[PDB]
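Beneath this line is the structure, given in structure tokens, with notes to follow.
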Amino acid sequence: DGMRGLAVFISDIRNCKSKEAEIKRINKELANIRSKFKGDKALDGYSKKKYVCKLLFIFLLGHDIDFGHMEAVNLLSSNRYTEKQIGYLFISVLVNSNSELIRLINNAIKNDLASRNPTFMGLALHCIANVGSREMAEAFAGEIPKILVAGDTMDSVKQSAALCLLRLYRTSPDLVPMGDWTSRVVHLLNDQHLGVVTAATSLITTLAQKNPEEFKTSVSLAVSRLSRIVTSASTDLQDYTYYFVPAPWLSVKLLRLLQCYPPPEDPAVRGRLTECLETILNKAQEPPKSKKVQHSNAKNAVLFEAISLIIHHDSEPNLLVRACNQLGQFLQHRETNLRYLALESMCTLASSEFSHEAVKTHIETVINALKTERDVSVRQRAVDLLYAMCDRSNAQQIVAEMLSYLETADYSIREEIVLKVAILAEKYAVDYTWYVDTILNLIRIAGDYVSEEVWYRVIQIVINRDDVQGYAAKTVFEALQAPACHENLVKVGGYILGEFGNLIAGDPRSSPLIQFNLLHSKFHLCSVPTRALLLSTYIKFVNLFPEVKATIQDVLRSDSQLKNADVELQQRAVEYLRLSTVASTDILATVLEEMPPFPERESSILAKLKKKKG
Amino acid sequence: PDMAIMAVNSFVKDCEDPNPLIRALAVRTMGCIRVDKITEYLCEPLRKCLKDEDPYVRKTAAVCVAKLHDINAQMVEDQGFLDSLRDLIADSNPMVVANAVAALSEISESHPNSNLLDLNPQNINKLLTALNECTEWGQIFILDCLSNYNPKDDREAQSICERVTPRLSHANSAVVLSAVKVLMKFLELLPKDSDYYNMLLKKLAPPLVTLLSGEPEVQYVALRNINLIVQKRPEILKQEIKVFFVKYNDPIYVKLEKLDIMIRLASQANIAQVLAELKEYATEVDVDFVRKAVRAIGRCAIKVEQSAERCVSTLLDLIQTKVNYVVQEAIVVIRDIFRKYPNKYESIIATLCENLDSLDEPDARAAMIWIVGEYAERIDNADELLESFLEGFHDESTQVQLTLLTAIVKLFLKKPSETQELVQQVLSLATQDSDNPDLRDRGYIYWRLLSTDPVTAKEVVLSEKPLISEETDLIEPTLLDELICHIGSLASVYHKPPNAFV
Amino acid sequence: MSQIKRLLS
Amino acid sequence: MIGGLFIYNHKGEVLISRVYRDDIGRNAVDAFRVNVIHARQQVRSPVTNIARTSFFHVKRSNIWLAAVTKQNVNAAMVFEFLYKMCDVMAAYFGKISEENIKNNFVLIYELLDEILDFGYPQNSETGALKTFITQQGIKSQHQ
Amino acid sequence: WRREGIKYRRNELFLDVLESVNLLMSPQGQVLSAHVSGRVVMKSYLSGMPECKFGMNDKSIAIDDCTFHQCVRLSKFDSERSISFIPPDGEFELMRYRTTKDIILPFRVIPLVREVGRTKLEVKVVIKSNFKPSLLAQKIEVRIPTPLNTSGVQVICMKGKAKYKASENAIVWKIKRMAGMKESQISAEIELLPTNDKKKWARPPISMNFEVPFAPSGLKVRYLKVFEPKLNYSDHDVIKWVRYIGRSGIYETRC
Amino acid sequence: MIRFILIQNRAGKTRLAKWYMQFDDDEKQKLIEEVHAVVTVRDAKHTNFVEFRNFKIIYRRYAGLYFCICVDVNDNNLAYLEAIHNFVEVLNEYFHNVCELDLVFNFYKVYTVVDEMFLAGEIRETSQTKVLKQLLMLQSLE
Amino acid sequence: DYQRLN
């Protein structure tokens, strides 16, 4: 085209040797343009254009512009295309607040939509869609639908107005009612120009999120269009045929739209759809019609969105199975892109009865991936899969592997991983000895990355389940013996031996005295909440084991305990001391009674996973 | 790691050639690539390099011991290299014994509680002769090992202490700190004798002082350690208080630490000039510093009487500013003043209750809540005050919850008639609703206590407290002892055991 | 180094 | 002892790096950039811990010199070493900046091998290691 | 830190100097330990980001320790051309400093203790101003600490208002204004009742509070030249006012 | 929907930025920094899809350039990956042996190409030939 | 109080 001076200017910037060369050169051009704009006459159109485009390039460079908004606005009103183009583009990039400019802009848009030249209409629509201002919604949100339907406006215009209305819906929904257009809009799916279909599809798709009954008519038409697409021959639809594939992006979009609804109300339509879907599955398994990668990428793109529809409906078991085997093949495929995608897709399959058992067949390859992949993002989707497919049978080995992953897994995920294991173990608890163990492994492994909610739960379970209480007592006591011990272990073990230390005080290796003396090795090492707990736990012992009372009372009467700088620690130390000193047998022992069970609630562990994404 | 294995034949031919300088190149590269496959070709080159005519090859080979220890290290050759490194400790050159000590120390981390078992005079006297010669860094490694050693009796401690005593050292930080670690463990030698103890502590003060003349990062390291040294034996640094006054362009981390030290070294005498500093510190620029200062004003009140009135008065002047975080830090420290000086400072409460509307920090809320607890009888509207928090008992810190429980029952034991529904609500929340099993615990404890016998409950909960007494942010004495053993090290910078970083 | 290098083949 | 020495620019790109130990994975270089270089608070301290990984640091003009370890090192010793490192670079190639780092890809790593084997500080001075290190031809006088 | 183009109707500036004079004094009357902490606030309201050169009597002697705002640059190829900086708009803390030498104490306070056995206790405290007789000391408070066993106190003061506070164990003597080189006095009679006879009463010192309109370091602002290249105006155009405020700090005596 | 489209060079110069939802200046600057830091280090071994907050970015290398689209988490990865190529191929036929500098000097033209193929965050036109029909015919007119 | 400055 041209742009007088632009080339020269960009060449000068490249010809710069430094930061200050660049800067001083730019301030030069800015001063030139400002001297010329600021009252240095009225220039001809080409002149205005060439200077505004330079300012635009300056701003895109990263240096800040404080003028030329006036000037861009002028260019909008020209009948030369190139002048309007730079003009519209300028305000599409450098947005201003001023109320006299927003007005002038809007009047300039309106007078372009006023022409029946589709080119000028084009730039106005594109402008609205790319800035999406409230003031532009308030101006045009009425007139946009009218132009989309109703009269014979051009094909290119219908495309822009569809997406334009879509943007206005997103920005200011209170200004897009559900009027008369409803019917005519849907019929756009049956237009000759596929670009109008491509556009309209996406608008209907988003509108159906809050208005499914309103766009219900779309279902039938969406189907018949899609099946007509996958039926057509090699040189049909030549415009919209990408790398030996029929309208890939549109196929995807239509499948997307079908996910905005259940499976179709009528028998005949649902027939056409399932036939069409069986064909899509077949075409993937067929020989590759080209060597070049664009073919396989674009074809698979369609396959995956079809799979998504199959999983959405959760209807036809035949399809659910073929999808499972197909995704199966992709799990070991050489493209990292496809492996990532297959693990992603399979996750949603797993939470479905008809498919659940098919998913499980491949479990070993998934485990292979987790261990082998030398990525992270992929390995993560592999774990996400395991979690999702996990039930009664799997849990045993799935938890073992998740535990082993946690060992080499990065710092940030850990918290999430821990939380996940602690759910699976709790949900699929065959023997609660395995739960207690699993949790205690999570402690010695992560522990830092445990969570309060997690260790809260194991204790709730422990006191609620009865049988495992002795186990807990033994395993806890035995793991407290090991020297490289984590704090949250001391917390769990502290509370547990407080309540159930009596279940292990028979054995001379785990006597009352030995239990207390073990805990007190960790007392000074631990934080305040933990020390507070050990204090509760210490008087619980005084009740349970009169043999040790003397020793515990001397530690409670110690100056460090009674004069303790923290409030709780001194309050507990005194309350528990006065109990043991004064009172009576039965008044002590009613206060320090076996503890009633926890009532049933939601998992705070669940609530925290759900919290972690927002 | 993947690249090297294919041409292992090069690095075995390269360590054998003449020229003593270019024999360490092959020796150090061989140990850095980590494989099982390389153990096939490494055994016999490592044997011959450990006694080399030149000290350069011995220096590097002594390092390659600890390199091999990372990979499949349970061999009859590893039993051979146990010998090969110890005999290298009685070596003529300092750059050889330095590395031998370093490798062996790091290997002692693969511990069966029976590794490099100190052989007393025969082991010790060679180290204390080599320590005088040793290179800048060598001195460090040697001293860090000495910290393992325990003596039996007085002369045993002395004849080691006397040797290290000349350490007002060149490597101003690195050496000196490690030497303090040794000298502070070996400090049980007639708890005060006639002459040696009373002079050892005189000799330990000036090199601690002149540590402050190094760079800012080692100023920090030193001050973290000085914080510990002052806690164990404060008599070392008694009147050196004037050194730890915060100089104006000190980096923030140094400011914070110096301020803490100042507080511990404050006394009945010097308080006048310490406060003079504190008031100024309160007006400064950094928030976290301001906090530690206002906290420290309270800490003075607790540490020294008479300054009681002054400190409280300036703290109230600070509350009057209505700068939120100033008020929150102050109202926290005022709790602890009430605990050291009970029934004296009641009148403040009124002025405090003004501010309660705007306390977002957990510490502050808990402070205020407890204040209402102890002083319920004097505040007519204690009932309604505590009742305000209950609304959001969950979505509130564990510290607050526990304190609220305790405070409410305090009230109820004092005002049982006008309290009924309050305690019922809180004990319900603490019991049925609550998720911290330890909170639920104490819920039941109190419920059961109150509902069994209020004659007894009164005597248990509202028993006359002892006094908190000059502690003022003090560290746990037993933990301190362990931390002292780790003086030069990272644990002394953090004030946590090594068991808090595996 | 060859901003100048062509984007496809 | 020292299981990683990384040197950044002000923007947080990695100018040089040298991992010495198995204990510290490569992602630690990111962990320094994320939580300290681009920390929201510019009011910190020299020594930081994240994921049981300890981070030493000292600045010269706009260049971060950082040390990394999982161990309980003599903390004084690490800073001391970083200082004696900043002493060596001055007598060998003048000013502390990105230009002098890009010149000395060859020098930096050879110095790293002589002063530091497997995390242990060996020995350092301009004289005793002059012909035991090979430099260049003409230095950096510009700025 | 002085962003965009500043615009104001008339270009003026204000300087605030804030000093807290700390002091411990012996009962006889000996200047034994005392320093002044200081800080300089500038509230400059001026158009377009300018340069400033600020000056004062350091080395008419006196200046221990000091620090500046980051805007200041003390070196431009070695030495210093005084303080030299590119000020932010409005209110900011320019510098913070300390001084110990040539001390200038605003008040001298003089106790007289005289006990009658162990029953009665006679007190006479006198205060003197030590600054310009033309100038205006405000918010004077003198706190005389009474013993812990005190039956009752009798007080009269020649200027101001004074009262014995039972709780705070002190006589509080307030004077709303006092000018230089003048004198005033309080006299008090304190009654007692002896119990333990050995905890020898660690006599707390007498404290003073005051605001003064002079800098008790001896520091005074010599000049501050304001320069502006882009625009037209300079140092004769700007109206400059300076204020000295002497906060009390810790001002003890009779120790 | 598309959140934004970036074309960045190895260095960090952002030769095209289309924003499909209004971020702050500071926000944008950071997005530019972030996208760069992630993409530049990743070899052909690594996938073209990377989750990034709770958006996700698709990228592809061509010469020293990086073509990055930012999309919602539910949007089809591969679809967008090949839409990138669809676009680049248009650029090559419109610029005849297209390179980085072609986009610098004809930036104002690049935007015209982008906006034919993408509008308001969604895809507009897939048909390569039809875009070029609207480019060449109706470049001509002043 | 405020006095004027040369």
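Quick check of the header: X-ray crystallography, 5.0 Å.
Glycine residues also receive a Cβ, built from the backbone N, Cα and C atoms like all the rest.
DSSP assigns F:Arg15 (mutagenesis position) to a strand. Where Swiss-Prot documents F:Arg15 to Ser as a mutagenesis experiment, the accompanying text is: Reduces interaction with CD4 endocytosis signal motif; when associated with AP2A2 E-21.
Here Swiss-Prot notes a mutagenesis experiment, F:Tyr62 to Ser, with the remark: Abolishes interaction with CD4 endocytosis signal motif. All protein chains considered, the CB of F:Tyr62 (mutagenesis position) has 20 other CB atoms within 10 Å.
Cβ contacts within 10 Å of F:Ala63 (mutagenesis position), excluding its own Cβ and spanning all protein chains shown: 17. The mutagenesis experiment F:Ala63 to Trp is recorded by Swiss-Prot, whose note states: Abolishes interaction with CD4 endocytosis signal motif.
As a published mutagenesis entry, F:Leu65 to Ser appears in Swiss-Prot alongside the note: Slightly reduces interaction with CD4 endocytosis signal motif. DSSP assigns F:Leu65 (mutagenesis position) to a strand in the three-state reduction.
Counting every protein chain shown, 17 other Cβ atoms lie within 10 Å of the Cβ of F:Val88 (mutagenesis position). Per Swiss-Prot, mutagenesis F:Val88 to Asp is noted as: Abolishes interaction with CD4 endocytosis signal motif.
Experimental mutagenesis at this site is recorded by Swiss-Prot as F:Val98 to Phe, annotated: Reduces interaction with CD4 endocytosis signal motif. DSSP classifies F:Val98 (mutagenesis position) as coil under the three-state reduction. In sequence order, F:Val88, F:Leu91, F:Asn92 are the residues near F:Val98 (mutagenesis position), counting only same-chain partners six or more apart with C-beta under 8 A.
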Legend entry - Neighbouring C-beta atoms (10 Å sphere around the C-beta of F:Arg15 (mutagenesis position)): 18
Inset, instruction - Round to the nearest Å and give the CA-to-CA distance linking F:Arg15 (mutagenesis position) with F:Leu65 (mutagenesis position). - result: 9
Legend entry - Set of same-chain residues at least 6 away whose C-beta sits under 8 angstroms from F:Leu65 (mutagenesis position): F:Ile7, F:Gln8, F:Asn9, F:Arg15, F:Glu100
Inset, instruction - Specify the secondary structure state of F:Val88 (mutagenesis position) as given by DSSP, simplified to three classes. - result: helix
